[PDB]
Structures are given as C-alpha cells and as structure tokens.
Amino acid sequence: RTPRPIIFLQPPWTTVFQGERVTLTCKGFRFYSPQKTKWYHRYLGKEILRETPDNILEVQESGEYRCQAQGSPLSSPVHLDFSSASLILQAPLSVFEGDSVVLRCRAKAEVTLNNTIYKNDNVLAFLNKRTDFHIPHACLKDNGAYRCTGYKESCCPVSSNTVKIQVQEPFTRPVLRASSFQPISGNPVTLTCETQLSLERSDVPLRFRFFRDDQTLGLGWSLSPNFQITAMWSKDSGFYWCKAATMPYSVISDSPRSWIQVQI
Amino acid sequence: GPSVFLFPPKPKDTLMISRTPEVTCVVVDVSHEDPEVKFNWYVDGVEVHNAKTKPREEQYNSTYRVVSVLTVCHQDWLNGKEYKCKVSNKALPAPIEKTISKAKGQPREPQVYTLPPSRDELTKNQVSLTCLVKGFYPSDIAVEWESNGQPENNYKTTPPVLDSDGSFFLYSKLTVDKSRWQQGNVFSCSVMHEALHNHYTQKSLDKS
Amino acid sequence: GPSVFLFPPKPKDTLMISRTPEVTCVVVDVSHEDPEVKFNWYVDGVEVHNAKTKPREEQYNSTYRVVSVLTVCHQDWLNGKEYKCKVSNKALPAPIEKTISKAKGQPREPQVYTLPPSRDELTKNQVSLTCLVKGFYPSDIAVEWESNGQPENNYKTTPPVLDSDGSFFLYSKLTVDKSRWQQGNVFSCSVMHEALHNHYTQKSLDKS
Amino acid sequence: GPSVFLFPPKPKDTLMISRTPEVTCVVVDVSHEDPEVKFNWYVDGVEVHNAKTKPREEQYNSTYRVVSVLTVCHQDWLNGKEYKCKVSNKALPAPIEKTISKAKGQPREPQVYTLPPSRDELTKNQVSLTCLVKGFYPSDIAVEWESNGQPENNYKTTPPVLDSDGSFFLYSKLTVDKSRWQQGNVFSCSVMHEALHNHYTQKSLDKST
Amino acid sequence: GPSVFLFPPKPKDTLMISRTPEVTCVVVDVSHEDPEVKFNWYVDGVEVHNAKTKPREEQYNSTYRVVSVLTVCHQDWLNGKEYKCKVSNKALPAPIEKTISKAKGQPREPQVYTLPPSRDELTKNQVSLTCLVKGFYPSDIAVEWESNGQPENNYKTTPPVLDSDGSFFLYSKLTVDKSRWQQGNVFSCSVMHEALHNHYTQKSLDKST
Ligand SMILES: *[C@@H]1O[C@H](CO[C@@H]2O[C@@H](C)[C@@H](O)[C@@H](O)[C@@H]2O)[C@@H](O[C@@H]2O[C@H](CO)[C@@H](O[C@@H]3O[C@H](CO[C@H]4O[C@H](CO)[C@@H](O)[C@H](O)[C@@H]4O[C@@H]4O[C@H](CO)[C@@H](O)[C@H](O)[C@H]4NC(C)=O)[C@@H](O)[C@H](O)[C@@H]3O)[C@H](O)[C@H]2NC(C)=O)[C@H](O)[C@H]1NC(C)=O
Ligand SMILES: *[C@@H]1O[C@H](CO)[C@@H](O[C@@H]2O[C@H](CO)[C@@H](O[C@@H]3O[C@H](CO[C@H]4O[C@H](CO)[C@@H](O)[C@H](O)[C@@H]4O[C@@H]4O[C@H](CO)[C@@H](O)[C@H](O)[C@H]4NC(C)=O)[C@@H](O)[C@H](O)[C@@H]3O)[C@H](O)[C@H]2NC(C)=O)[C@H](O)[C@H]1NC(C)=O
Ligand SMILES: *[C@@H]1O[C@H](CO)[C@@H](O)[C@H](O)[C@H]1NC(C)=O
C-alpha cells in the first residue's frame, strides 16, 4: 500500500544557509536499494533527474526533492530550503514522539541578540544570547508553526522563516488481538500486540508488555509481540491489554483493554 | 470447459468504511491441458486493471481453481455499478461474461431496540445483553457491539429471519461478565444497514 | 431410479406426550412402470407391522412419491432405538436402507430468560416480546408462545446459533399490539427441550 | 499569471460510505485571451481520467474561474494518498502543480459528551442542546444531530479549537423547540472521526439525563 | 509593492478597563531601497501623535514590515470612531489610506448559560465545564472564567459562530481537576459584551448545577 522510501537529511535541518551542503539519504529498509536511485528534483516547473550510484545525494540548492528506488514508488516530498536571509529557524524534517527537537535560531555568521521562539504567532520561549531551542520530549502539544525573531546589532530586528513542527507517532496505537477471546479452559490462546511501525523508525525494536486486568504477565518486557499462554483457567478472565514501547522506554502507548472471557 | 461462478462481497465489507469490500470470482473445473486463465473486469463497461489473480490450487477431482478478486470501494458498489467478470479460456469456445451488481429493491430502515438482561440472569455469572434489529429490508446487514468505543468480542448474531410483513429481523446476544454489567458500563449495539441515515445506528444500553 | 430418504420426527413431537412422533421414510423419483414401493420398518432390528403407508402422488418430474409414516413411542425414540426403512422397488437391484435415530450428543439444559420490550418499542404500535433460550444442546428444540393458557401463532424463532462455549442459543419474537401488551395480559415462552426437567420449561412475562 | 488553488475534501464526505468525497482544484485570474485550460489528474503518480470538469464561470473582475472535480473513495484518501492537479494554459509560462493529501499525525479518539440545556433555557421558547467533542486529532470531523433516526438541520457546529493537549475540541449546538424537549424525545449527537471505531459515535441525550 | 492592513483591537482589550485596546497599522513588502514609512494616525478627522510606531522588521523573505500601534480609549472605539492610518512610501504615488471602525449593527444582549459536565465525564481525571454564550451581536466578546474572585487560566473559547437568527454564539470550555469539582467549588463564567448591562454578566456554576 505504502512502499514509499524515506529521505533522511544530514544535518536534519530542512532549512539551511546558502554556502552549506546537506546529504539526502534514500533510506530503504524493506525493498532495500544500495544504489540506482532516481532523484526527482523539482524547483520551479522542473523535473530534473540526477541518478547517483550510491544512496546519498549531496545537494546545495533549494527546492523539493524525492527519490525512487528500484521497484519502489516515488518518495515523499522533502522541501529543502537554502536561504540567504539574515536569520532562519532550522527545524528537523520529521518529528516523532520522544525526540529531542532542536529548533535552532541561527543567523548568517552573526550573533543575533534577543532571540524569541514564537509558537502559533505568540511568544513561547526566550533565548537570551542563545540559539538552540530544546523540546526534551516531543508530543502533540508541540505542534504548530514556530518562528524565531531577533534584534541585529543595529540594523534590523529580523523574523525567521516559519517551520511547521508536526509530530507523528513512531508506531500506531497497539491493539491486542488474540487467537480467540473465548478460549475453552485448557486451550493455548496467543496474545498479539501488533503495532504498524512507521517506515521512518523501523530499525528500532519494540518491547511489548502484556497485562491482565491489572497484573503484568511474563517477566517485564520482551521483544516478541506474541505472549503465549499454555492454558488459561476461569480465574484469569479479565481485561487484557498490552503496552508497546521503544528501546529507551521513552514513549509508551497503551492498547485498548479488550476483555477476554473463558468458556467452561 | 471450466465453470464460472461469481460471489458478491459480504454485506459487512460493503457496509463498514474501515473494511475493504472484495468481490470474488471463482473459476473451477479448470483442465490441466489449458490451465492459463486470463481475467478481465468491467466497471459499467469501462475496462479496469485493479483486479489481482490468486495462484491456482489443485482440487480433489484433478482440476484447478483460480480466483480473481477486484478491489472495489463502497460508493461504486452501493449505487449499483455493473461489474462484469469475463473469463478467458482456450478450452471454452467463447469467454464467459456474466453481470453482477447490488440487488436492487426498496430499502426499509432497521428499528434497533436494545434490551437489558432478564432479572433471572442477574444472579448468573454472565449476563446476556440483547440487540433486537427488526423491520429491515434487505438482509445485507452488519451488527456489532461496543463498550467505551472498543468492539466487544463475545457477541453472536442470529441469521436474518424473515418477518411476517416481508421485512427481516435478528438479534445479537453479547455475553458480558455480571461484574462489568453491575458497574453501569455502557454497551452499545452498532447496526450498519443500507437503509439507515448514515448507514449506522448505535443504541447504547447501561444498567439504567 | 427412486431415491430413499429418512427424516427424524419433529422436536416437539417426541418431547411432549400429548403429540404423536412420526418417522417419515420418503421415497422420491418412483418410476411409473414400477410404482410398488415395499416398506418395512425395523425397531432395533425387530420387524413391526403397525406402520401406515400413504397413497402415491404425482410429481413435477413425471415420477411418483410414496411416503411411509410409523408411529413411534417417545421412550422408544429418546432412549436410542435404531430405526430402519427397508425400501425395495422393481427398479432397484438391491434394497436401499436408510437409518435415523436420536442425536447421541451430551444434553445441556437450556436457560430460558424472557425479556420485556424496550421502552423505545413502546412508542410503536406493536411491541415485540422476546424470549432468549440460551445454553442448550443439541439444536433439537421447540419454542411456543401461549397467553392465558392458550397458544397463539404470531411469533418467529431464530435458528439455533452456536454459542461461544459450544452450546446453542436462539430467540423468539412475538409481535402483539401495544394496547394489548399494556392491558395487563401475561405471555409465556414455552420451551420443549430434551435436557430440561420433564422436557418442558415455561417462563412468563408481563408489564412488571 | 493565473493562480491555482487546491482544496481538500471536506471531513464529512471522507468518512460516510453514503457520501461522495471530491477534491477540487480551481484556477483564478484566467485571461480571456486564453480561455482553454487542460486538466490532468494524478493520483499516486498515475494518471486518472475519472474527473469531470465543470463549465467555466464568469467573474466580476473580467476574469474566468474553472473548477475541476475528481471523485475518490474514502479508503484511498484515509491512507494518505497524494493528489496532484495539472493545469495547462497558453498564457501560463509553465504548468502549475499543487499537492494535497490527508494531514499526517497521531489519531486520537474524540470523547463525545452531550450536555443538557441549562436551567435558564427552560424559560425560553427554544432550548439549545450541546455536544462537546473533545480530544481528537486531526481537525477532520463531522458532527450531526438526529432524533428518532431522522436528521436534524437546526444545529450549528463551531470550528475545531486547539486545546492544551494539542488535540482539538468542538461544540455543536442544536436548537429545538422546548415542547419537543420537555416530552420524551431522544436527540443523539452523531460524531464521525477517523480515529473512532467504525468512524462513528452516537451519544444519546434526553430529558432524563 | 507595499501593502497595509488595519487590525481592530481584540474584543478582550476593548472592553476591560484593566487592559488597553490598540489599533495596529501593519505594512509589508517594504524593499531595502525604499524603507522609510511614516504613519499619519487619525482618530476621527484630526491627527493625533499618540501612536507608537515600532521599528522596521526584516522578514525572512527580505521584505520589511513596519507596525505602528496606536493605543485608543474604549469610550471612543465603542462609540464607532473611525480610526485610519495614512502610510507614506516611495513606491505608491500617493499615500495609502486604510479605514476601519467598530462593527456597525444593532447590539443584542448575550444569554450566558453555564452547563455542568456530563456524567460520563465525571469519571475522568479532569472535568470540563461549559459556558454557552448565545445570541449576541456583534462578534466582539470576551469570556473569562473565575473561581473565587481569582481568574482561572485553563479555558479555551471557540470563535463566534453565526446562528440562524443572525446573531452569534460560542462555547468557553474550562478544564479543572475533578477533585476541585467534587468539593462544590463555584466557577462563574464572566462575559463582557457591549450589549450587556454594564458590559458584564457572571453565571455561577457549581457541583449542584
Ligand atoms: C514576506 O513576508 C511577510 C511576513 O510573512 C511572514 O513571513 C513569511 C516568510 C511567511 O512565513 C509568512 O507566513 C509569515 O506571516 C508577508 O506578510 C504577510 O502578508 C500577508 C498578505 O500580504 C498578510 O496577510 C493579510 O493580513 C491578514 C492576516 O494577518 C493576520 O494573521 C496573520 C496569520 O494569518 C498574522 O501573521 C498577522 O500578523 C495578522 O495577525 C494580526 O496581527 C495584528 C498585529 O498585532 C493583531 O493586532 C491582530 O489581532 C492579529 N490577528 C490575528 C488573526 O491574530 C488578513 O487580512 C489576510 O490574510 C491578509 O492576506 C500577512 O499578515 C503578512 N504577515 C505578517 C506577519 O505581516 C509578505 O506577504 C511576504 N512577502 C511576499 C512577497 O509574499
Ligand atoms: C477576481 O475576483 C475573484 C473572485 O472569484 C478572485 O478570486 C479569489 O482570489 C482569492 C485570493 O486568492 C481567493 O481567496 C483565497 O481562497 C482560498 C479559500 O477559498 C475558499 O473560500 C473562498 C471564499 O471566496 C471560495 O471562493 C473558495 O471556493 C473556498 O471556499 C471553500 O473552500 C473549501 C476548502 O477550504 C472547499 O472545500 C469548498 O468547496 C469551497 N467552497 C466553494 C463554494 O467553492 C484560500 O487560499 C485563501 O484563504 C483565500 O481566501 C478566493 O477564493 C478567489 N475566489 C474564488 C476562487 O472564487 C480574484 O483574485 C480576483 N482578481 C483580482 C486580480 O483581484
Ligand atoms: C532585549 O531584551 C531585553 C530583555 O528582555 C530588553 O530589556 C531589551 O529592551 C531588548 N532590547 C531591544 C533592543 O529590544
């Protein structure tokens, strides 16, 4: 349905300066492509094709980029931006939960005074002699249009570009499937905590913890998304659910509690 | 000469937007001399290529069965788009073309009433909530159960029984633990029928 | 040639001593040239001569149909007596014998619960009294509806649906007038199943 | 140079199987010297000819406006499929392309609460039933009202408003006659969001609640 | 080609005496070669130098933006005084004049109704009270909540929505802890509008409705 390769910025700032260069990596985990990537660069009524024998594409021009792996559809647009302006707000291309978003209020080789990050056209934070804004844990509250403003030496208070920080879920909210929600007593019923991991974050393993009504099952977390119960009796017929977590246990999503009944 | 059969999509698939309705064309009794079958599908006479062909599987009578399924979405199936399953075979002197569409007829709106469990069952270990759905035509219906926005999985729906006045009626018994019922939890009955307002009707029922 | 078929007696026929259970061994496709269908009935391999043979009838496919009905005892049926129809015809090189008997599954007692109509249905002109007969095995059951000791025929009973635990459950919707329902009349859901006490359980419901 | 604006399908049309979701790309400031505009529709990179182009409309400022409607089905739109509208004109130095798709982000199940009218509204001739719909993402929701299975057209719905959590919240005011409220009548708030189970929730509200 | 925009004072600052209303004259598209803009601020017909022109601000697109904010008294804005700014720039042959004033229409008194949380929401950690403000005109209103004479800053107000009567309505939802709600705390929804008596109306709302 969605075999779209993802382009990864390096540095992750989608907006950079004129002399700087960024490397665009057409990362394909499933349906991998170490080479032969057809880049559909487009700036202004352009369909420029620049094929490279590697997975990287070092560029220094603005526009909208995408890559096309072998046997794979076109990639999502990447709105690169190279600015000659005196102040820009560098933001990561993709923001996921649990990330450390660093919205840099970086000027063009100048120490801009009185920086102030505006979220949704109102003051959010103040950076006195500082540039790097920091969100320690990105969530849905950290959505909107950010834009930093700062006084120059004596020329002009300069407003930077607007970057839309949209936070996407690293994995879909888990749903606890089971082999049967009404297992006869003495039958093995396998729990399943499926989470459709986003293709941006697919190399990160997931740890699943399966629960009874309020008592955890097994020994903490486990990389296996299937918790097999050899034989469940009538006692343990309660609200079963699961918790899907990333490898640092930073962002944890709780599955809806599906009731499992035991038939006898 | 292999035989051609057609199966319409199930009502649940065509009545829930969360699911994808799939129309299944089944070709059986395929001779091993000419097992290659080419499938063509029509949407109001306009050729389409969204159909995918499943791998053939041998039958017990030394024949082959190949099934072609066309991806359809609900709006085109509901208004009555004519779908033609043309089966091309060399053994058959001519290809077999047959016409399928939604069964045309007057729709009657279901009257969803949800009934609390009998007081005789309140002393049992498991109450049985009920969802009578009567007076609906045709029988293409889907009934589900919900609790706090999540589907219950211990419900069984009786087949649609023809009523006296030519309509249909059925039930939906959800077996809920008596403890959950006695804390005032809300259990809703979801009915997805063509004749409804938005093809949906959700009638909740609590301890009240 | 002729075909031999054997059918069990009706579920209400055997469980009530007031009704007469009958086993029908129906023979179809009887040739006109050889219409003499010989009927012999064996009760656990013991020949009996109390059976009744109906006259033949003309069929739509230019054949004949001869039916033999044998009156059986309820004790002689539910205890597990193997019945046999010996069908011999001049078109049949050998006699074709069909066998029927009581289903040997383990009985499970039904739990009859009677549900009053919902408050939503009261706004309608005809309420629908429902009777849930759940947790019964096998499917050989009969449900009636008697008001003030007199059975009435306006109800519809859903086919027995398999429950989650392997038993069966059904429903019976009786549509009575709203004014008649709230006039104070009492209605009963009579259940005739083999696993009950005396093969009978009747539950009443009213406005209260 | 003429401009092209692309408009996503309304949230109502993308969630009901009984509704046709359409996406429109209109063009403004069309010069009368070149009144011929060729429309090419692309869905996920492949050309689709299902679109029907409406006739041109005359404007007040001596320009022309052309609207092209292409009808999709909801499973394609809800999966995040891209949509590109191609406009070709003689006066245009280059064709203008715009891309629209469903806004990405974490879904959140709205919590539908129906609030009965205040005690100070029963002195009025008409009561104002309320359906608070809080905690959903994105702001693609359709909220309706219905009594006894029939639609109600006397409701006005506020636009989604961002809460503190970042999820939106919405309000729906249905104005009904006080006679129809003081009796036994059940008005249900029909909430359709992409995050709810079966994309639907129906919260009943009557005098007893 | 510089352009100017006149923005009316936000309705919250034009009604409370505590805060001050300010009519802003913002210019944009001011190139480097012609960056000098002088604002001639007029109250009704005369020129008043009470304005405080903020310095030029260089946007990201290398075009400047000069904002001249003139503070005004509520007694003049609420009486429909026509504020205008004359922007002088080297691009336009003549100075550009933009004129705005109060929304002129028959004022209608809002009907504030406070709605307690639904019983379904009385199970969550935080309940959300509601303040339906109905049937006012114009859409220049301020809604602020209070608990014990001290303001509560956990509310979000929907923008005014046009009704069938021609008036407006909005809902102000304030979220508080259920612990505070169950003790019987009083939450009064203060509403400031020009049509109300003394431009104020509080509707108290506690656990006993
Ligand atoms: C060059 O950039 C400037 C500045 O634009 C900013 O930076 C660029 C790079 C982008 O990121 C922009 O998105 C970003 O805004 C552009 O100037 C903009 O020009 C347009 C049209 O010329 C103006 O829109 C028009 O004005 C209003 C809407 O303006 C209100 O709402 C905006 C958000 O939608 C705010 O940003 C505005 O400040 C304004 O908000 C009001 O502000 C006053 C002042 O305090 C308050 O008193 C009001 O209460 C407040 N109102 C609200 C709703 O909060 C509208 O009539 C209509 O949409 C007009 O199109 C933009 O206002 C203007 N932006 C700014 C910040 O001034 C230039 O157009 C760019 N040059 C080129 C060549 O494109
Ligand atoms: C000569 O006069 C014409 C008048 O047609 C002017 O065209 C107008 O240009 C302006 C400026 O670019 C443009 O305003 C932007 O439009 C977008 C939003 O559009 C929606 O609102 C306008 C209201 O006028 C409707 O016309 C649109 O169709 C949109 O309304 C609804 O939009 C939703 C999605 O949001 C869509 O689903 C609905 O179908 C649609 N409703 C209908 C009935 O179609 C935004 O980009 C932006 O916010 C601006 O408002 C305006 O739309 C143009 N008018 C049109 C297309 O009719 C010319 O500019 C003018 N020429 C000169 C030189 O002055
Ligand atoms: C910079 O910020 C400081 C601290 O808020 C403030 O006092 C000062 O006036 C600002 N300087 C300018 C030039 O705006």
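Numbers here mean position along the shown chain, with the first residue as 1.
Method on record in the header is electron microscopy, 3.2 Å.
Note: Cβ is positioned from N, Cα and C throughout, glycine not excepted.
For the published mutagenesis D:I17 to A (Swiss-Prot position 255), Swiss-Prot gives the following note: Impaired ability to activate the classical complement pathway. Here Swiss-Prot describes D:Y64 to R (Swiss-Prot position 302) as a published mutagenesis experiment; the accompanying note says: Impaired ability to activate the classical complement pathway. For the mutagenesis experiment D:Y64 to D or A (Swiss-Prot position 302), the note given by Swiss-Prot reads: Enhanced ability to activate the classical complement pathway. Listed in Swiss-Prot as a mutagenesis experiment, D:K86 to A (Swiss-Prot position 324) is described as follows: Impaired ability to activate the classical complement pathway. Listed in Swiss-Prot as a mutagenesis experiment, D:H199 to R (Swiss-Prot position 437) is described as follows: Enhanced ability to activate the classical complement pathway.
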Candidate with the highest Cβ count within 10 Å, taken from the mutagenesis positions D:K86, D:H199: D:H199
DSSP-derived class (H/G/I helix, E/B strand, else coil) of D:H199 (mutagenesis position): helix
Members of the mutagenesis positions set D:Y64, D:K86, D:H199 whose C-beta sits under 8 angstroms from chain B: D:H199
All-chain count of other Cβ atoms within 10 Å of D:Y64 (mutagenesis position): 18
Cβ neighbours of D:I17 (mutagenesis position) where a neighbour is any other Cβ within 10 Å: 22
Rounded Cα-Cα span from D:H199 (mutagenesis position) to D:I17 (mutagenesis position), Å: 10
Cα-Cα distance linking D:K86 (mutagenesis position) and D:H199 (mutagenesis position), given in Å to the nearest integer: 32
Secondary-structure category, per DSSP, in which D:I17 (mutagenesis position) falls: coil
Inter-residue Cα distance where the pair is D:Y64 (mutagenesis position) and D:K86 (mutagenesis position), in Å: 17
D:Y64 (mutagenesis position) - helix vs strand vs coil (DSSP): strand
